[PDB]
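A quick write-up on the structure given underneath.
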Amino acid sequence: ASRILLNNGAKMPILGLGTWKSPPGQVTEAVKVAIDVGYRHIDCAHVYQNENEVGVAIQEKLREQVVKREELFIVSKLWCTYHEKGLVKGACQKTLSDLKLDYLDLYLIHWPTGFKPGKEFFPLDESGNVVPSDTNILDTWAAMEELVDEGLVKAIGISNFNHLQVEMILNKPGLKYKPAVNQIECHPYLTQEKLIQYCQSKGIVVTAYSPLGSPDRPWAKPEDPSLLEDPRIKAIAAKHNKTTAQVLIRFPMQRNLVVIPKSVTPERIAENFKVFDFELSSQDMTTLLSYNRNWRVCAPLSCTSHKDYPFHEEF
Ligand SMILES: NC(=O)c1ccc[n+]([C@@H]2O[C@H](COP(=O)([O-])OP(=O)(O)OC[C@H]3O[C@@H](n4cnc5c(N)ncnc54)[C@H](OP(=O)(O)O)[C@@H]3O)[C@@H](O)[C@H]2O)c1
Ligand SMILES: O=C(O)Cn1ccc(=O)n(Cc2nc3cc(Cl)ccc3s2)c1=O
């Protein structure tokens, strides 16, 4: 089916539109087209610096009577410089104002690491190390819970949390809301079998990001693995008369994951949603899982000393 049930009773579309690196000059058109061809879930973040333009597109399609707010599933994320409990609500409200919404369907702690509060999103010292903040995940979570109680957001969750960071929250004394979602990197070179098993066994829905391997990521090296150009995956697609991207989007869907491929190119936006008319076989699934190399798009060395850096742990 097209939607998956969350712990709060709401249903989440399993295919959404990513917006990281979608320039402000193009993401309004991307979103409009996306809604026109069927997308109802949009993945956003304050750090992507384009939530206003995303908001422009939603507002207009609401105005046009193309969609109703209730049919939309809008996700955003609390950036790292706002982990202090006194900053959380303001950060949420800024996102809501920018998107021109009165609630979010889902709001995530973007990363488990808090960074020094201030205007810079990535504060570094004179030697380039990220400057942390003295916040911890449990106090940040409690501040996220308050947003649910105040009606700003319908569900809360986490992103880039390892299973021990997830358990810290689950085991929180006085926990009010369990996380609904853990949004993590996931694709054939980073298949996340252990963390997915963990999360799904705890009734936490997993959303896969960079499912196409983020070729537009700014730190890409020419020699890095390229999913979209992998000849083995090209062959699986050719057999189904689909593109490599469609194969890469359909793969996590068949794992009971949500997936959020990014594009600002109208034809690719449309292409990427045409993944409900075919099935990957059991062999296809097995083959794609066998490509795991434990290889991350997102894992910058500049964060690796943070006390809460998530990827020292096996999962
Ligand atoms: N939670 C977090 O920490 C986190 C981290 C990373 C990403 N995410 C979210 O996950 C989303 C997806 O990940 P991502 O943006 O890193 O990368 P991605 O979705 O893996 O790949 C996007 C890249 O693929 C290209 N593309 C899209 N459809 C294509 C197609 N059919 N054929 C060929 N190329 C295609 C896009 O090009 P064009 O756009 O130029 O068409 C863009 O360069 C993000 O936008 C963001 O919403 C969350
Ligand atoms: O966060 C997003 O959704 C998109 N994005 C944008 C810029 C960027 O550098 N990254 C890489 C990061 N790695 C860590 C790793 C850790 Cl531990 C904390 C923060 C980050 S940000 C990134 O993923």
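Numbering of chain A is taken from Swiss-Prot, so the residues present carry the numbers 2-316, in order.
Cβ from N, Cα, C; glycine included.
The active site, proton donor annotation in Swiss-Prot covers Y49. DSSP classifies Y49 (mutagenesis position) as helix under the three-state reduction.
What Swiss-Prot lists as NADP(+) binding site is 10-19, 211-273. In the three-state DSSP reading, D231 (NADP(+) binding site) counts as coil. Sequence-distant neighbours of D231 (NADP(+) binding site) (same chain, six or more apart, CB under 8 Å from its CB) are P189, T245, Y292, listed in sequence order.
Annotation source Swiss-Prot lists substrate binding site at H111. Of all Cβ atoms in the protein chains displayed, 20 besides its own lie within 10 Å of the Cβ of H111 (mutagenesis position).
DSSP assigns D44 (mutagenesis position) to a strand segment in the three-state reduction. With a 10 A radius on its CB, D44 (mutagenesis position) counts 27 other CB atoms from all the protein chains. Under its mutagenesis entries, Swiss-Prot includes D44 to N with the note: Reduced glyceraldehyde oxidoreductase activity.
A mutagenesis experiment is reported in Swiss-Prot for this position, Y49 to F, and the note states: Complete loss of glyceraldehyde oxidoreductase activity. A simple way to gauge crowding: the CB of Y49 (mutagenesis position) has 21 other CB atoms within 10 angstroms, across all the protein chains here.
Annotation of the published mutagenesis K78 to M in Swiss-Prot: Reduced glyceraldehyde oxidoreductase activity; the original residue is retained in the structure shown. All protein chains considered, the CB of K78 (mutagenesis position) has 25 other CB atoms within 10 Å.
The annotation that Swiss-Prot gives for the mutagenesis experiment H111 to N reads: Reduced glyceraldehyde oxidoreductase activity.
For the pair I261 (NADP(+) binding site) and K78 (mutagenesis position), the C-alpha distance works out to 14 angstrom. Counting other C-beta atoms within 10 Å of each candidate's C-beta, the binding-site residues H241, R251 are led by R251. In sequence order, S215 constitute the residues six or more apart from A221 (NADP(+) binding site) in its chain with CB-CB distances below 8 Å. The recorded positions listed here (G10, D44, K78, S211, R251, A271) include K78 as those with a Cα within 10 A of the Cα of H111 (mutagenesis position). By a simple count of nearby Cβ atoms, those within 10 Å, the most crowded of the binding-site residues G10, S211, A271 is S211.
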